[PDB]
There are 2 protein chains.
Amino acid sequence: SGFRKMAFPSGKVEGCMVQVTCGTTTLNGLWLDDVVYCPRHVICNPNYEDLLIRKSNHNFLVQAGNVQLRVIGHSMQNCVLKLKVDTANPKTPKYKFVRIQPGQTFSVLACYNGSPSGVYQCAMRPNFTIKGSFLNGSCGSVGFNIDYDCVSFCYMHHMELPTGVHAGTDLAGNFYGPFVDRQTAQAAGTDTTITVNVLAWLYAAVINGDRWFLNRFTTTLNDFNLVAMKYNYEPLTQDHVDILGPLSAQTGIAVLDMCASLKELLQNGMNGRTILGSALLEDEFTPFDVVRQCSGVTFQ
Amino acid sequence: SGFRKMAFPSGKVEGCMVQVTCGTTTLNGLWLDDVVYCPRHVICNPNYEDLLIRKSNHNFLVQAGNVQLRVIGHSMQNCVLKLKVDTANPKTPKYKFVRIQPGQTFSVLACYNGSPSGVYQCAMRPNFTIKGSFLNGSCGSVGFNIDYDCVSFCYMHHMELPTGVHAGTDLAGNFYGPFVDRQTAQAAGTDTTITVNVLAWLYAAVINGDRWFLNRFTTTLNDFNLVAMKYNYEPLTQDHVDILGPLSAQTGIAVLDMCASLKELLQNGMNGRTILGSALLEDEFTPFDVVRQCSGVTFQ
Ligand SMILES: *[C@H](O)[C@H](C[C@@H]1CCNC1=O)NC(=O)[C@H](CC(C)(C)C)NC(=O)[C@@H](NC(=O)OCc1ccccc1)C1CC1
Ligand SMILES: *[C@H](O)[C@H](C[C@@H]1CCNC1=O)NC(=O)[C@H](CC(C)(C)C)NC(=O)[C@@H](NC(=O)OCc1ccccc1)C1CC1
């Protein structure tokens, strides 16, 4: 038992990170097959693709450790550079590129100079930012989930907004949210709490022996949603309730009783008590995250 | 910027996890060179020396993916079994076996049937437990730190105590804390807060822009101590103050002044405010961890 913020194991992603140097800018790249994916602003109100046509293949130093990968061709797909190199990465996992939805979580392998520094779990916030940990040179670090043996890359890091939150793209180069890879003013937008995740985390708490917050008040999805709007919570939908099925069925607490639990926590606070070692309602565990961890799902 | 609970990348440990089955008991083992380390209760108020002498090398199916490893010897060092096998692990990294002190952190690569499930950080609490995430079948999972390219193995899991906390050994088989690997009633003992860690996380907060908790008050080492023991915080030594020097100089906040901040936080609480997104005072970040995350250090 116990419950912790758990990342995927990152060896499948570690074996892909490369350093991409161009001019006096260095950042990270993702080497899959004979392609290196990286943020286009390594070539830097830019006209990126005017700036790209003025580039040559030999202008791009790609270093997989202490071995120089040589670029045989390049193209730009939205906000990512794709660098065609002369070597297939023999450590290329089975992979896909996916675009995650907000509320969904993923592991970030933060890198600098091609080298993995640490791994941690993030959620895509409702305002299309992530609360990451990223310094100068961490761009090109990827987020990912694993299913069985296949890596689903969902995030690549590009920028930090003034409120200390982070913004990036999928591996197709399209930003999450209304951000651009340009050093002009832009703000994260107001965030909201991922309600379905909070409820998932309360189930996890029950599955682990935290029941002090429970009651047997019930509620309707409509009455609950009136309260969710009052406290800056995302609306709860019947689809959310459905995904919460397995969790409810394992604990014996109907979704709508646990929603009534959430409501009393929202109106009365937690009153000096902690849930799973936290004094706040945690919203970065999906239902799938709860089920995987509380049942020991592993990955080949 | 940002500060999140960050694990070492796990791929060097991933290449060393195997499945160890004996009788009907399966748990995880660590395969370095031609030796597989695992919890000794895999051969299970027993008598382990008697139980071991009754075992043959063929009783141990050590299973590495789809490559059965032939056992060709065995021995018991305290609570760990050492299974010499006929193949040296080609993916053996540079490694060390270290016994860590309380307050020190490490990453845990939770595993099941020799397959990684996730990675996360933990601290050796002062009562020699850890607050992990471990189910049936997770024994043999290791805790570790990474330095340049060297894996310092420091923990191997064995058991969960009734409070939901977790107990284990170093890789020389010696338990942390008074605990024994048998189904005899044993409780964790009273835990305390790692004061030096809380102060380091206060600095992380400062480096990341949370200053609301600071003040111009100051204190003596003993006066702040007089307060820590009131609140179950552990003594702060002058050795700890020294270790906080780098953080003190980078922020220009003297440690005894940060102690004054923490003192005020202990006597008044957080009163609705968060620090680094927590409403409790976090103690599972060492000064190391802060400097490494807030400066970006990597691992080849
Ligand atoms: C890639 O290594 C870095 C990562 C940044 C640096 C520290 N933390 C990070 O996540 N990315 C950048 O340096 C980008 C470069 C561009 C903009 C993608 C070309 N710059 C930023 O992250 C800057 N953010 C920014 O420009 O956001 C909009 C903004 C808001 C207010 C005033 C001006 C601009 C920020 C580091 C300076
Ligand atoms: C190895 O896979 C497991 C890991 C445990 C299982 C659940 N979570 C974990 O971290 N280890 C065990 O099953 C041990 C086996 C021994 C005792 C180490 C040989 N058993 C336990 O963890 C059990 N706890 C226990 O025996 O603690 C002492 C105790 C306390 C109170 C009353 C009696 C005994 C418990 C999981 C079943």
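All chain B residue numbers match Swiss-Prot; in order, they span 3264-3307, 3314-3569.
Structure method, as recorded: X-ray crystallography, 2.1 Å.
Positions of Cβ are set from backbone N, Cα and C atoms, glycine also.
Some features that Swiss-Prot has for this protein:
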ACT_SITE  B:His3304  active site, for 3CL-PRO activity
ACT_SITE  B:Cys3408  active site, nucleophile
VARIANT   B:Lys3353 to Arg  In strain: Beta/B.1.351
VARIANT   B:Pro3395 to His  In strain: Omicron/BA.1, Omicron/BA.2, Omicron/BA.2.12.1, Omicron/BA.2.75, Omicron/BA.4, Omicron/BA.5, Omicron/BQ.1.1, Omicron/XBB.1.5, Omicron/EG.5.1
VARIANT   B:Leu3468 to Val  In strain: Zeta/P.2
Unmodelled segment of 6 residues: Cα separation of flanking B:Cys3307 and B:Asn3314 in Å: 10
Entry from the recorded positions list B:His3304, B:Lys3353 having the most other CB atoms no farther than 10 A: B:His3304
Largest tally of Cβ atoms lying within 10 Å of a Cβ, found at which of the recorded positions B:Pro3395, B:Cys3408: B:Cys3408
Integer Cα-Cα distance in angstrom, B:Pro3395 (variant position) to B:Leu3468 (variant position): 16
Candidate recorded positions B:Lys3353, B:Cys3408, B:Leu3468, pick with smallest Cα gap to B:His3304 (active site, for 3CL-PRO activity): B:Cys3408
Rounded Cα separation (Å) that holds between B:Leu3468 (variant position) and the residue listed as 'active site, nucleophile': 33
Three-class DSSP secondary structure - B:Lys3353 (variant position): strand
Other CB atoms within 10 A, centred on B:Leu3468 (variant position): 28
Entries of B:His3304, B:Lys3353, B:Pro3395 (recorded positions) sitting next to ligand 2, with Cβ under 6 Å as the cut-off: B:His3304
Conformational class of the residue listed as 'active site, for 3CL-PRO activity' under the three-state DSSP mapping: helix
Inter-residue C-alpha distance, B:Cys3408 (active site, nucleophile) and B:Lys3353 (variant position) (nearest angstrom): 19
